Amino acid sequence: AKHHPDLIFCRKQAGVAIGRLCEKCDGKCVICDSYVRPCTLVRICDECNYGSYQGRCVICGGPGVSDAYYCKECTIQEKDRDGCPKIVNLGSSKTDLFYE
Amino acid sequence: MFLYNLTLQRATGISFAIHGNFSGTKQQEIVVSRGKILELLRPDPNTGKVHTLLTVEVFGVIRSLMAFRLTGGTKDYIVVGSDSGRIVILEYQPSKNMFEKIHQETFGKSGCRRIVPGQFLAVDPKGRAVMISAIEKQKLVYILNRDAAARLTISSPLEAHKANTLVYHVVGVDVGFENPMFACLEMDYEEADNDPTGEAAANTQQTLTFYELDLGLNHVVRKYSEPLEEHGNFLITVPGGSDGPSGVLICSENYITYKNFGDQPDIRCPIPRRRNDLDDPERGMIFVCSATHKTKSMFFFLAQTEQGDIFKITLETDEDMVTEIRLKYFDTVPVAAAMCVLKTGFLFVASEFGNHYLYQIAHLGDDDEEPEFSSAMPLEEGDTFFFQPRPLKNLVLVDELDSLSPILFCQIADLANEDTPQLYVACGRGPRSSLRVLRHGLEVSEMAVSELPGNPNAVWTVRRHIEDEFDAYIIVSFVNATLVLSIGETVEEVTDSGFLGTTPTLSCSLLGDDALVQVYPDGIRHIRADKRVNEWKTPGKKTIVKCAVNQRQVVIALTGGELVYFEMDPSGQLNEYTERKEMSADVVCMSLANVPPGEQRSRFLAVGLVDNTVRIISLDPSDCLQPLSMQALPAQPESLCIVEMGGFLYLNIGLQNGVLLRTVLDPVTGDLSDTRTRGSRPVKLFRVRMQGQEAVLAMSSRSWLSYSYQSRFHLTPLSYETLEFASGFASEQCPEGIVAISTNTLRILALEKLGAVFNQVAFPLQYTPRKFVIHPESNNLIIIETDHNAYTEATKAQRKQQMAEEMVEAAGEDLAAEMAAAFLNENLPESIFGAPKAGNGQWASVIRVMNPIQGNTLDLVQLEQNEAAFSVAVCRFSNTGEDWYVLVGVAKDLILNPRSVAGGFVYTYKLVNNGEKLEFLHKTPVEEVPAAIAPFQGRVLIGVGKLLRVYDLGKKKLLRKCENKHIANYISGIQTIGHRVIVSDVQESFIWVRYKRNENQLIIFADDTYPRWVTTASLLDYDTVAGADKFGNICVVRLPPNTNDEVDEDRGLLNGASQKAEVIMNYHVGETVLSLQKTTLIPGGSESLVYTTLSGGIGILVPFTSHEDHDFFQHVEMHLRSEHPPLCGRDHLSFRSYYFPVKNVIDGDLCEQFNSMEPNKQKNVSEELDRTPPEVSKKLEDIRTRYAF
Amino acid sequence: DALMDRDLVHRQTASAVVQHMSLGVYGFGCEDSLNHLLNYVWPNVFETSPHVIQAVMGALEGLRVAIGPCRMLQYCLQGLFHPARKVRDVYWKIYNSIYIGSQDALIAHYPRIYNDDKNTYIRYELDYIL
RNA sequence: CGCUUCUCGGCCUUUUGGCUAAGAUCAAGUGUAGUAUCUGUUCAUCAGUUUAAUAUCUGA
RNA sequence: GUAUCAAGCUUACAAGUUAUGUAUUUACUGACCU
Ligand SMILES: [Zn+2]
Ligand SMILES: [Zn+2]
Ligand SMILES: [Zn+2]
Ligand SMILES: [Zn+2]
């Protein structure tokens, strides 16, 4: 996301797998992280949607509730037609809070 | 400021064409892409003609178009890849007549990029996988399956990434229930770019690579990669499995290649050239088409080269291994980009420029007389197998599909003294070129003529029975002459026939089976075979006014109005009703219509009155002689018509200035009258029959036919003069037609072309028609014709003499001098057999003065071999008298790649006397090509290229007066308005130049900020300047309000001028606009900018009146961007902001797709806009009625 | 006045405003005020703080489409081969973002590069006319 | 002309009063990523490294 | 504590100097986070 710069996206080819969002991150965009104007469904690869990784949120990796969306600001900038925006790594956020 | 886009005649040049069973039936249909337009065509086999059923705007460029058949399926599906990263699969539904978007899938970013796929496409013929491919680095594979709702399913895109690798053409290999293979030409270039020695880029030859899709393992692997000692361009699928030797054919320069892996060797066949044709200094020869065909016994390929020579490629193998390949010369056609050979003997060739053609296969196989050779026979010294071209033997000309592409230059002019203006369009490339005059009417063709004297008022049409076609009699009456002519041969006045009554006749009709009802002063006739007349019609005195005709029921009136019926009995003779209204008169006209079912009265009465009123009444025996619904009209109707045109009863009154269009319905009458205009004599609205349905001809100062072409209400005029009357016609001389004369003659008319709008009439040409000008006195045209790689006919005769010389010189002791003289005296038509090509660097050009009425070679001035014309303008100088002058810019040794010119010339011509010939005056030299001539203040301005020069006449040569050198790279066009000079750069933009009167200086004072690659221009106002580019944009630049002209002349502002102009609109079309002109297309309308594109499309930009219309159409297009998305997946706002962003322009072509959807979306958009869909459709068509055709 | 202000927080918030505005008025004919504000956004490229550089990078990729890629490319020019590396790599990555955002729109927007002694740098295809 | 006294003005503490038990009591926050700014602080001639140009090292 | 709007009660009467490095705070940003 844009909030934590150490997070990297997956950026592989997108299939027909519809992305999901958890109850904590419902309505959030993936790139710009906004709440308004949904336009495009989120398509992720088959490696990030397989086995125990199905029905899973994109950002936090929790259980998905609603469908994931792109904003119109990401649509007219065409940040939806790039690689699959699945956040893989988790660093310096929600990790050291587990140890504290 | 605020403009509105509307197309009139859409795109006609075909880039891709496919054939298949798209409707789901046994017959086959064509799907073509016009680049921007997607069309479906049906080759009707019984008549041979072509009827377009659906044409849609995908709002993008169609870079890949290919159909596939599903495994175990009947209907063929369409795969479209475009500039966007949305691959779409389409299915044609014949019920709702729309391309159903089956699946739209994302595979990458948009735009015509190098990285993202869309450029080339391949599919497995069984219908299991499809590969979309770019030029470089990625090829994506979709797996096609079907699930239990008989529904298509598509999995994830498989990857075939290969960095630093070009892709030349991709094709699918037909395998029988095997892992599908895709063949493509690849080339590695990293050793070509890392090595500066240059020779590493010469031995980097092509590699054919096979990609095998393991459906069991779900990946793409490089299976085979075999090199090529030649360079190929595209490939051809060979059908296999249980059909034959499954493989790919490789077309290459002077060669055709078979490869198939494992054990079959590389079978090579050199391509046959012509005997001694004068186009081969060192050139090669490639293909342009494949045209595979499987006739269920064997399979062949109707390949096409770049000259139009069709080659019959047929594989014959004894074993499963290939033995040898062979081909032969089939036919000659104009050069086509794609073919679609069809079942039951049809071949549709889609030319890259000019008209398209449909031929019928008359003699397939053709293995009887032609001396054909093969590949594996030991032939040496090149190809060694030649052929002589021949006229048509295997194909016959059936359909000539009209196409205005390429529109290279266009003018709106009134040279033919018509009320409406005409379009003068340059078209074609090379020998197939034509100047085409375009009108607004329809193709009315004459078949016969007669010499009926006096002053006839009307002509009525009647048959023997309802089922026949001969239409036994045709009657013509004015006051007292009967004159009921025979319809067939030997048209002449008649004696007392079986249907004739008396002389003063006034109407005829067929009421019964063979019973004719005819009306005259002693009115009632009822004649079938016995003259059973009952001519009472006596309420004392009045007997002659106001007949009206239906086929089952009768209304006639007297001085009065609502009066007697005089029906017939179903098994007997006539009867009458005694219920009369007696109607204090006020009568002008009556006209009705009837429905084909009905054992009742089953019609609707329409009467018009002298006062500002009409009256429509249903006269059923319940509610009889009681008025139903009322009226309103301004002045007087003087005409009526009732019509049913659909597959709602369309009430049409018409008045002496305009016509209306109601929507009358049978229990209740909701009219909803559409309005339109037409000396302005009183109109006549008459019912005729075309195509199987009926239509209305409303006639005025000119005629106007209103027909329903799939519920679109086309009200298009006719091309002739005023004809004062209309009536139907049917015979064996012409099946359907309209006899329509009340003025001193008689003709037989026919309406052949009905679906289109414009009237193409073509005048043939020799070379490419670059541009032309208009002579205002004694209207003629002066055109320049210029082709690169072409000879002039004197050099052609010298080259043919040289050919004859070496044919009689090379070993003539053993002799055939008949061959040389036979090549000399036989001049082939270059428009059919293809024009000869003059190597590299030759520039053929002529100048043609033409009468645009008849279209004859009124004057022709030839040039030499390396001399090309690029600019021409007529003018009248100030130092001399009234005599005209023609300035022609000619270039010599221009050679294009790389550009290094060797100086040019400017020719001056006198144009004596009235413009019928053209005499040479003088020839001045110049250092660079003068591609721009402009008359200004009695002199000429010429853009040499970085140099703008003002010239004056001299008796020896032209003399300059000024010179400017601060202008940029190269001049592309100069247009003047008075006190200002608009200079078009070939690269950046417009430049404003001021010419001084006291001095002679050319001082620049204003420029623009955007590079545009400007091609053509037009002047709208004193400040606003419009322009277009090579890419497809339309821009309008408007100056700031101050912009002081008085600038007397070192720092600039940003490397140029200082008064930077602003842009009020940028717009994208997708096609190169080559002629912009501000004019008014109809008398009584208003001004609108007419742009004519490159691929045959013609559009207009329309100004808005007030801000509420701009706001309403902006909301219409904003709602249709969300409710009705385009077909290729390209976003409409992103396509109209393709290069430059859109600014204050509403695409009305998206707005006119409101009438093509279901009424659910129409109801949603109309209730969001607080209107009704008829009101929205009327507000939409007000702009096309007022400002357009 | 926000982009004229001395603090960088005002300028990064104003770059966010101009970004969301450019994503708001896209296709409406309001390119003059955006070209006015980008003349103040563009000297703020030189900042090295991550938040302000991602804010102005979002502003540049938002103004890439509204006023056109032509004005963005003209702003990138005479800054590609600049000898200071600190401006050089940042202008090259801005050119990379414009290249990946809209490649084909830049095709009509390229300037002319004349020929050297050996190679051919002229696009001869767009140079000739009919 | 100088000196003492008085009156008027230009003005440099004015805080809401004083007293009872100073009248009696009160005032919690993190953890992550990054940036700006104060205090403290200190700044002999060739050759190449490096740098837009500058500013560390080896040399006599 | 106030400025208007009746009944309660009251006489029913008199009457023509930029800058570096670091020890080190103060603030600021990312809709950062159970
Ligand atoms: Zn989440
Ligand atoms: Zn977003
Ligand atoms: Zn992924
Ligand atoms: Zn040291």
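The numbers used for chain A are those of Swiss-Prot, and the residues that appear cover 2-101, in sequence.
Note: Cβ is positioned from N, Cα and C throughout, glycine not excepted.
Feature annotation from Swiss-Prot assigns Zn(2+) 1 binding site to A:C11, A:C46, A:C49, A:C85. Sequence-distant contacts of A:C46 (Zn(2+) 1 binding site), defined by Cβ-Cβ distance under 8 angstroms and a gap of at least six in the same chain, are A:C11, A:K13, A:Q14, A:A15, A:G16, A:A18, A:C85, A:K87.
The Zn(2+) 2 binding site annotation in Swiss-Prot covers A:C23, A:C26, A:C58, A:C61. Every protein chain shown contributes to the tally, and the Cβ of A:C61 (Zn(2+) 2 binding site) ends up with 16 other Cβ atoms within 10 Å.
Swiss-Prot lists A:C30, A:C33, A:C72, A:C75 with the feature Zn(2+) 3 binding site, giving experimental evidence as the kind of evidence. DSSP classifies A:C30 (Zn(2+) 3 binding site) as coil under the three-state reduction. Within the same chain, residues at least 6 positions away in sequence whose Cβ sits under 8 Å from that of A:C30 (Zn(2+) 3 binding site) are A:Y36, A:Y70, A:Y71, A:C72, A:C75.
In the three-state DSSP scheme, A:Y36 (mutagenesis position) falls into the coil class. For A:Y36 to C, Swiss-Prot lists a mutagenesis experiment annotated as follows: No apparent effect on cell growth, localization of SF3B1 protein or formation of nuclear speckles. Alters the structure of the presumed branchpoint (BP) adenosine binding pocket within the splicing factor SF3B complex which may lead to decreased binding affinity and thus affect pre-mRNA splicing.
Quoted from Swiss-Prot, the note attached to the mutagenesis of A:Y36 to E, S or A states: Alters the structure of the presumed branchpoint (BP) adenosine binding pocket within the splicing factor SF3B complex which may lead to decreased binding affinity and thus affect pre-mRNA splicing. Around the Cβ of A:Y36 (mutagenesis position), a 10 Å sphere holds 10 further Cβ atoms from the protein chains shown.
Under DSSP, A:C23 (Zn(2+) 2 binding site) is assigned to a strand (E or B) in the three-state scheme. Filtering A:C11, A:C33, A:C49, A:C72, A:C75 by Cβ distance to ligand 2 (under 6 A) retains the following binding-site residues: A:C33, A:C72, A:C75. By the rule that a residue counts when its Cβ sits under 6 Å from some atom of ligand 1, the binding-site residues A:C23, A:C30, A:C46 yield A:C23. Sorting the binding-site residues A:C11, A:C33, A:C85 by the number of other Cβ atoms within 10 Å puts A:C85 first.
Same-chain residues that are not part of A:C11, A:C46, A:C49, A:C85 yet have a Cβ within 8 Å of the Cβ center of the Zn(2+) 1 site turn out to be A:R12, A:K13, A:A15, A:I45, A:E48, A:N50, A:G84, A:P86, A:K87. Fewest Cβ neighbours within 10 Å among the binding-site residues A:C49, A:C75: this applies to A:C49. Under the DSSP three-state reduction, A:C61 (Zn(2+) 2 binding site) is assigned to coil, being neither helix nor strand.
Under 6 Å, Cβ to nearest atom of ligand 3: this is the test, and of the binding-site residues A:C46, A:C58, A:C61, A:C75 it is passed by A:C46. Taking a C-beta cut-off of under 8 Å and a sequence gap of six or more, A:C23 (Zn(2+) 2 binding site) has these contacts in its own chain: A:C58, A:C61, A:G63, A:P64, A:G65, A:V66. The two recorded residues, A:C49 (Zn(2+) 1 binding site) and A:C26 (Zn(2+) 2 binding site), show a Cα separation of 18 Å.
Comparing Cβ neighbour counts within 10 Å across the binding-site residues A:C26, A:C72, the minimum falls on A:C26. Reduced to three states, the DSSP call for A:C72 (Zn(2+) 3 binding site) is strand. Between the CA atoms of A:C33 (Zn(2+) 3 binding site) and A:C26 (Zn(2+) 2 binding site) there is a gap of 13 Å.
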